[PDB]
Amino acid sequence: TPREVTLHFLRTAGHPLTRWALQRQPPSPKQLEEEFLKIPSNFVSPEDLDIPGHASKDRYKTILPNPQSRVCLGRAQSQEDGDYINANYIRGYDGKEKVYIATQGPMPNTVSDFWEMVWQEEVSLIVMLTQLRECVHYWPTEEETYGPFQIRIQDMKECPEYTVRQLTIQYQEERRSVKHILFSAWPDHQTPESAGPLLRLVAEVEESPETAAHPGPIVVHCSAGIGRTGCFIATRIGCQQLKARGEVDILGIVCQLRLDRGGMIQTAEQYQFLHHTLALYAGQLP
């Protein structure tokens, strides 16, 4: 029962850290390495997905969306011949459902699928994590059509650590705003240069105006949709926990992310960086 073993661990593991312990007596680097190694991947095998031809829509053969939380494309706006995108709904703070969608960066052949997801899920914020040297330019310079959708850029603002683009997406009579944040200087399998810029990115997300009665998920993506995406989501949830409760269970956060999409947070170094980042955020709280 390895699957039962995996699920049991992920559903029950935890290591609560008070604000004090996080700042002043955190687990040692060796303890964090051993802890990280114990967390199961919850990767799905090709056998657990019965979606013909999905492989042409995956950037990586072994990184697949867990079927239980996979975003299914209903094709309400198109005639495309299946439902597949490599993306999962991700729970947020306190287990709130569908706070995020974690997904891979679109491939040339999945750009239309990506925008179809953005429309279907009523997404108004996209967070893109990348490095300068690296993913396709799936948004236009001025205006472009992707399948049935017209996308226009209304504004572009360069901040020290990220670029904010204000886009609109239109289908027939309806046009919606979408804020797009591109955070560069985050290399694959590595951490950001320091935590400051990451926390400013999280604040930028937080301050993003919400209009909808039932806010759609925030799309977060990077090349594979698991390492950097998981670090970003875990950071935001950890900040929310610290602010609301004055403690954070980082092991628990990572376990819950893995239930939602296998493999979230790729390296022990990234896991240790989460502890560093959150210790920094803790100092900002009253």
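Chain A is numbered as in Swiss-Prot; the shown residues are, in order, 66-199, 204-355.
Determined via X-ray crystallography, 1.9 Å.
Every residue, even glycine, has its Cβ placed from backbone N, Cα and C.
Annotated features in Swiss-Prot:
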| type | residues | note |
| --- | --- | --- |
| ACT_SITE | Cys291 | active site, phosphocysteine intermediate |
| BINDING | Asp257, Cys291, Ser292, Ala293, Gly294, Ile295, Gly296, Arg297, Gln335 | substrate binding site |
| MUTAGEN | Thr66 to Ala | Prevents dissociation of bound MAP kinase and enhances their dephosphorylation; when associated with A-93 |
| MUTAGEN | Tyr125 to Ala | Strongly reduced catalytic activity |
| MUTAGEN | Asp257 to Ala | Loss of catalytic activity |
| MUTAGEN | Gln335 to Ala | Reduced catalytic activity |
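Other residues of the same chain near the substrate site, with their Cβ within 8 Å of the Cβ centroid of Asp257, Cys291, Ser292, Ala293, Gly294, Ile295, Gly296, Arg297, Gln335, are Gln169, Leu194, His258, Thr298, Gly299.
In sequence order, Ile128, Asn151, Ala152, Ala167, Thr168, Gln169, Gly170, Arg330 constitute the residues six or more apart from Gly294 (substrate binding site) in its chain with CB-CB distances below 8 Å. The Cβ neighbour count for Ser292 (substrate binding site), using a 10 Å radius and every protein chain shown, is 20. Cβ neighbour count for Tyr125 (mutagenesis position): 13 (other Cβ atoms within 10 Å of its Cβ, all protein chains included). Using CA atoms as reference points, the recorded positions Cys291, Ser292, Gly296 were checked against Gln335 (mutagenesis position), and the closest is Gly296. No coordinates are deposited for the 4 residues that fall between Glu199 and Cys204. The C-alpha atoms bordering this gap are 7 Å apart. Here the candidates are the recorded positions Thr66, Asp257, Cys291, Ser292, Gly296. The one whose C-alpha lies nearest to that of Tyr125 (mutagenesis position) is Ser292.
Fewest other C-beta atoms within 10 angstroms, among the mutagenesis positions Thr66, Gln335, are seen around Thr66. In this structure the alpha carbons, written CA, of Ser292 (substrate binding site) and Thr66 (mutagenesis position) are 32 Å apart. According to DSSP, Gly294 (substrate binding site) is assigned to coil rather than to any helix or strand. Cα of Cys291 (active site, phosphocysteine intermediate) to Cα of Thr66 (mutagenesis position): a distance of 32 Å.
Taking only the Cα positions, the spacing between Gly296 (substrate binding site) and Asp257 (mutagenesis position) is 7 angstrom.
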